[PDB]
Amino acid sequence: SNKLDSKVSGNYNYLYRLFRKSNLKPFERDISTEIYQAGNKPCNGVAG
Amino acid sequence: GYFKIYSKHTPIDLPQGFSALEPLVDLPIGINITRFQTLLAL
Amino acid sequence: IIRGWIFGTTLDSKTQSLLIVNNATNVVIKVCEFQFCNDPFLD
Ligand SMILES: *[C@@H]1O[C@H](CO)[C@@H](O)[C@H](O)[C@H]1NC(C)=O
């Protein structure tokens, strides 16, 4: 698919994630887009 | 990944005896279920 | 009294929850994200 989606400086609608709280069960829908807290600090917005 | 529904109709605390629940429908969707609800009427 | 059962992981329309309602002549089954409040319908 190098002929259709390959475009520099654009097409930022496809969004991937890497880390969350728990390992969720297989074939489960991904809806939630709240941030993970670091545990040591009370993360609420931009954190450390 | 398969929704199995087993039912058995018996004319009658749970009453004593035994009745093997026969499969009614098998719905081929594989939707994820974590909690479940019940509904009543008035 | 009981005329159906509704299953799903969320009460809102965030995911495709399952809906089985029972009627007097047929059963309608659709897993397609209806909104659900705290109070079920009482007919
Ligand atoms: C309907 O849209 C919602 C959010 O837009 C989505 O979570 C759900 O899976 C959709 N229902 C389908 C594809 O049946």
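All residue numbers given for chain A refer to Swiss-Prot; the residues shown span 438-485 in order.
Method of determination (from the header): electron microscopy, 3.1 Å.
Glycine too: its Cβ is placed from the backbone N, Cα and C atoms.
Lifted from Swiss-Prot, the feature list:
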MUTAGEN   A:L452 to R  Increased resistance to neutralizing antibodies. Decreases HLA binding to NF9 epitope. Increased binding affinity to human ACE2
MUTAGEN   A:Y453 to F  Decreased HLA binding to NF9 epitope. Increased binding affinity to human ACE2
MUTAGEN   A:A475 to V  Increased resistance to neutralizing antibodies
MUTAGEN   A:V483 to A  Increased resistance to neutralizing antibodies
VARIANT   A:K444 to T  In strain: Omicron/BQ.1.1
VARIANT   A:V445 to P  In strain: Omicron/XBB.1.5, Omicron/EG.5.1
VARIANT   A:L452 to R  In strain: Delta/B.1.617.2, Epsilon/B.1.427/B.1.429, Kappa/B.1.617.1, Lambda/C.37, 19B/501Y, Omicron/BA.4, Omicron/BA.5, Omicron/BQ.1.1; Contributes to cellular immunity evasion and increases infectivity
VARIANT   A:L452 to Q  In strain: Omicron/BA.2.12.1
VARIANT   A:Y453 to F  In strain: B.1.1.298
VARIANT   A:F456 to L  In strain: Omicron/EG.5.1
VARIANT   A:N460 to K  In strain: Omicron/BA.2.75, Omicron/BQ.1.1, Omicron/XBB.1.5, Omicron/EG.5.1
* Asked: Listing them in sequence order, which of the recorded positions A:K444, A:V445, A:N460, A:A475, A:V483 have their Cα within 10 Å of that of A:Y453 (mutagenesis position)?
  -> none
* Of the mutagenesis positions listed as A:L452, A:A475, A:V483, the one whose CA lies nearest the CA of A:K444 (variant position) -> A:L452
* To do: List the Cα distance (Å, whole number) between A:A475 (mutagenesis position) and A:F456 (variant position).
  => 11
* Whole-number Å distance between the CA of A:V445 (variant position) and the CA of A:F456 (variant position)? -> 27
* To do: To the nearest whole angstrom, state the Cα distance for the pair A:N460 (variant position) and A:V483 (mutagenesis position).
  => 24
